[PDB]
Amino acid sequence: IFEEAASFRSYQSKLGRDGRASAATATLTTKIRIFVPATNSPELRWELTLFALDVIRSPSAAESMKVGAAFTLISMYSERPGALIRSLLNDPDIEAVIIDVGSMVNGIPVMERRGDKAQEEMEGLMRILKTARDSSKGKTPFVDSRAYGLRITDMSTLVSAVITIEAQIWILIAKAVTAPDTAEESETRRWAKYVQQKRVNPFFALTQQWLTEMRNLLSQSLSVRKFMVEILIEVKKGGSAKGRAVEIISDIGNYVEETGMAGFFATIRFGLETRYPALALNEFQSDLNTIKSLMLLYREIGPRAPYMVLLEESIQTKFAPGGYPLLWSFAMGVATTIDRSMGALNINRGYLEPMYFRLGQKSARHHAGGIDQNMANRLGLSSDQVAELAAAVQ
Amino acid sequence: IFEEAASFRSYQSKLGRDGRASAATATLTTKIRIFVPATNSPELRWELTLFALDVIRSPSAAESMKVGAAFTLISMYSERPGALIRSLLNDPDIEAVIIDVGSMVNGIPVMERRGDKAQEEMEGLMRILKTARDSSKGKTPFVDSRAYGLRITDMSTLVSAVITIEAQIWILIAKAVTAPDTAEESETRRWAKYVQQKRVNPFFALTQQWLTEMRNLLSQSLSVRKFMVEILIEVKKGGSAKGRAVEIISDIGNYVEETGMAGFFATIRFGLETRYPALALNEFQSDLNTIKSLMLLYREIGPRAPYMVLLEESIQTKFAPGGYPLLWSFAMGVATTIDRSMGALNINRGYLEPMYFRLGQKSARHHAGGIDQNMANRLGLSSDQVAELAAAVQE
Amino acid sequence: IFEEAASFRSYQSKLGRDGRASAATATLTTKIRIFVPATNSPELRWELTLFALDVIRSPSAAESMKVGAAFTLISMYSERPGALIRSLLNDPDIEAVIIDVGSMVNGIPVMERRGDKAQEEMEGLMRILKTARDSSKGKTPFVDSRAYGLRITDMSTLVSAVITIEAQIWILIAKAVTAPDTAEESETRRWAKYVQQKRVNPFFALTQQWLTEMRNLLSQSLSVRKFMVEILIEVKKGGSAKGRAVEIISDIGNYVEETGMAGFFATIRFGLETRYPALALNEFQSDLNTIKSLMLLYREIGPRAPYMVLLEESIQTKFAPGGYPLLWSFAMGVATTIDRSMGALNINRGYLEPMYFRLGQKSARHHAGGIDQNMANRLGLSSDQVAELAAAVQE
RNA sequence: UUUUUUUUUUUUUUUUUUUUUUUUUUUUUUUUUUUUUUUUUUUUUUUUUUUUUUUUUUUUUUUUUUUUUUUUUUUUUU
């Protein structure tokens, strides 16, 4: 009867998603140069970090080389970052040319391995680096200029630096796609955390200007977000040995997961699992069947599922609350009454049903925390006790 | 209808945890020197402990020296201190170099077997130890300076001494990463117990100056907390008799467990297992579902679970009460009302949701301990007795 | 919901607590000499006991000597005292070397089987036993000096003597680690019995000065308490005929069991098995779950459980009433109101929770002398008569 | 056998939150003690065959009455 319809909803949501796309769909690659350190000499690693910071500080650089810089800038972690790149790159938009900087002989720019083939590229980079200084009005990437000056001999001091700047990139990714500005509040809150717990050395704190230039690069290159989410899934995998370096990335991950999918998970939290009497309304049944199909769909996607928005994967559309707007309007009605932080999520969408939102508000507030409507009999609480709870709840 | 939601919560929590993370993630190892007692000689072991105390007392020693000094200083228990470190190291931050010191030939500075590579390491150690003495204005690590000169010749007094300095490190770890100041109250209260029980010899008590220099090394190095929690799990394990040495560590452990997860367990104690009538309120169902997922998650993590804050594991975030703030605010509302130990824990966090906290307080205070709502009927207590309890509780 | 939380409490309690600790944890042994009788000669055995009493009486003897002397002393019961020590010693703190002394010809010091190997040991012993005598203002260990004077040549008087002295050690162990001073009342009781019941010859009573020197040795050595509790568990096992000696010990052991865990058992004995109306309150639920977990934990620990304070096993901490203070404060409020022997136990802990203690009084006294309910309808007599009895009893 | 109708048209990105912070050894009591053989009754005994009455007898066909018989189209108003 209805079972056919429910199975048909399921059918639509999985239809044609099976199998493999034709190689005729293969997109034009773009060629990007990544200067990998490829050495354990701490001097070259820190100089390359400064070079890379400056590439992103520069308004005269192209996006193609800025992405390449972000690929050198994160990934200072491993003994062989060329393995990290080649194994986790996984992007058809990109062909990355990896250059070992080797001895890093050149003073402020990277040394070219084919020094002779073009001097103009070394000039281009030097112009970019000068532009980085001059356009930033002499202000270093760091809030203390001495951090720009000092060059590092000792591996403890190197990693203290590197992990602190990496962490400063990774705090960005959490909101770079989903609220590309206005997220300095959240990012400084997370910064406060990592320095309080002494994981990062705040001598290497980066200026809001540099962080914004990098956050913008992240908002507008998918290629670098793809690499970030690749490595973030990689280190999320359990039971491994962890160094402090990957641990802080993983930690950051917990802010990066479910990003840009607020609507979806908020209908599960403050719609489904809150389980007010309103879930018996006939109107919602289509929406409930939708969310069932979405949860199974989420499961079908597997490990990439919590990051779909950063990856800009198409399937997100299905996830959007336009697919279940009665239940979503209701759920936000609950969310905004229950959770003070849900008050501050923007719910200006065209498909807001204000009567169902007000029913959401009424289910939490007007029903007195739903206190009359105890969900389960395990407490075996007195009727009197429930009434007292409702009185205390105002 | 609802089952799919809870099973999806499960899914989210277990997603991508599976499998083993690629070697391409492997971090730059730093070099740590650990000086090790080669032999059961009391003269060696006590001088080396004094040296090691002085390395952490030093303003001029490098963190790479200091953490390896702290490793030797808390390996002094073992019949084979080199084996203890190398077997429980388990740290990709670190490459350890051991210097099994054969005969302590240099005297005040530690020896090195083939010499320092250009003599400079011995000179480095000497500078370290001088600067320790000079910066400390002559004052020893110990509260009685006679301990510093003592140059022990018998194993009985050595183990008395060692165990007492070790205990003094281990009293720190309980707060070193969770409130590294305000710690002195706890650390002295624990000190009181071990001396009252005559387990440690108070002749060897260490100065607040030295203890804070070591507490800071613990706060700022994960590599030493990794070693500590490795050995703390190791000795917590059953099915052997114990030497007083590992027993005292195990004893300390009971203060180190649950550290830095106050909020989590407090929601279990004073939200969940107290089973107030307030758990019928619809909103808390989301949070209850979360804590169920967290309990099963805790189980899934296994032996490291009680120490996840000291070992700085990402999963901790999951556990933070920001993840279930309605239940947490209510549970702290109960906790602070019921337990006169509570409320000395800081609950100034953004997600306090104080209507639910006040409902917590109004359960335990206003509902007279929730007096009416008896959970189980095996006593079948009279209404008059419940009223007497309401009177005596002072609401 | 709640079932998972209760299982989680259990999980926390048992998490780790399996497998084997790695031998990399293995503690430094301390090497100790135990002199033992080789043979069934009373002339040896009594003089060796006098020597051992004097070693413990000495101001100049080392702790390593003293513990070894306490081993010499308590092993006299058996036909193979070497076998008794070696087989029931179970301790990594220590490394026991046994000397089967042979004929005690070399004066007041014990015999050396291969002569003096340092050519100093006998002189060490001479100094020890001289300083024992001299430090004492000319006293003997015994209240009558003739006991010190009289050599023994028959087994019957030997065993009369030995048992009397061994008993005097064993009466101590019941409060050597808990309340190690103010023990004396419960060492003069405990000497009432035995003398009255004619199990000991009070000719061999020991002076308070010797008993406190031995009590101190017991408080401040774990290794001796470990040996005592090993043999105390050994003799507690049934299914065998016994000698007089072991019976006196076993009888003692009924004093030694549950020592130092007053608070734990008192929460079960008072409060919990009293099943007051107050136990139905929401407040206790955490604590009740705790006690349940502890009872099954007690079961899991098995034979050593009643002695975990004297063995100072880490787990003890778990048991401490800080782990369930609301239930405990109430339980002590019951216990002190009901039992005339309670209250003379010191309950000045920090986690006193006095509103619950006052409710513990107000149940067992204020609620009609603990007659505001009757727990179950075991016979179904009339309420009024029982209430009249409670009024006449006046709480 | 036959005789309708049967294209389409909306909506469908995102935006919050998320490290910590207290407690947490121990303390009391804990042998015993009284009673604890027996003692009386304890066969029997009365009464218990039978006896009266106990066929039958009245009445008991029938008889009156019992076809039918009148009435029975209409008419005002709107």
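Chain B is numbered as in Swiss-Prot; the shown residues are, in order, 4-398.
Every residue, even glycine, has its Cβ placed from backbone N, Cα and C.
B:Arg352 (RNA binding site) counts 14 other C-beta atoms within 10 Å of its own C-beta, drawing on all protein chains shown. The feature RNA binding site is assigned by Swiss-Prot to B:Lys178, B:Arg193, B:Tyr258, B:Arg352, with a curator's inference given as support.
Annotation of the natural variant B:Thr30 to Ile in Swiss-Prot: In strain: Isolate Malaysian flying-fox; the original residue is retained in the structure shown. In the three-state DSSP classification, B:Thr30 (variant position) falls within a strand. There are 21 other CB atoms within 10 A of the CB of B:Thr30 (variant position), with all protein chains counted.
Under its natural variant entries, Swiss-Prot includes B:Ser139 to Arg with the note: In strain: Isolate NiV/MY/99/VRI-0626. B:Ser139 (variant position) falls outside any helix or strand according to DSSP and counts as coil. Cβ environment of B:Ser139 (variant position): B:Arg60, B:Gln212 lie under 8 Å away, each six or more residues apart in the same chain.
In Swiss-Prot, a published natural variant is listed as B:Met345 to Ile, annotated In strain: Isolate NiV/MY/99/VRI-0626. Other C-beta atoms found within 10 angstroms of the C-beta of B:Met345 (variant position) number 17, with every protein chain shown included.
Other Cβ atoms within 10 Å of the Cβ of B:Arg193 (RNA binding site) number 20 in total over all chains. Closeness to chain A is evaluated for the recorded positions B:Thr30, B:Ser139, B:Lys178, B:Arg193, B:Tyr258, B:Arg352 by Cβ distance, with values under 8 Å counted; counted residues in sequence order are B:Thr30. Sequence-distant neighbours of B:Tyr258 (RNA binding site) (same chain, 6+ residues apart, CB-CB distance under 8 A): B:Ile174, B:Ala177, B:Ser189, B:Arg193. When the Cα of B:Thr30 (variant position) is compared against those of the recorded positions B:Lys178, B:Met345, B:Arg352, the shortest separation belongs to B:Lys178. Among the residues the record lists as binding RNA, namely B:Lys178, B:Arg193, B:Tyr258, B:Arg352, the two farthest apart have Cα atoms separated by 29 Å. According to its DSSP assignment, B:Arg352 (RNA binding site) is coil. The separation of B:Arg352 (RNA binding site) from B:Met345 (variant position), Cα to Cα, is 16 Å.
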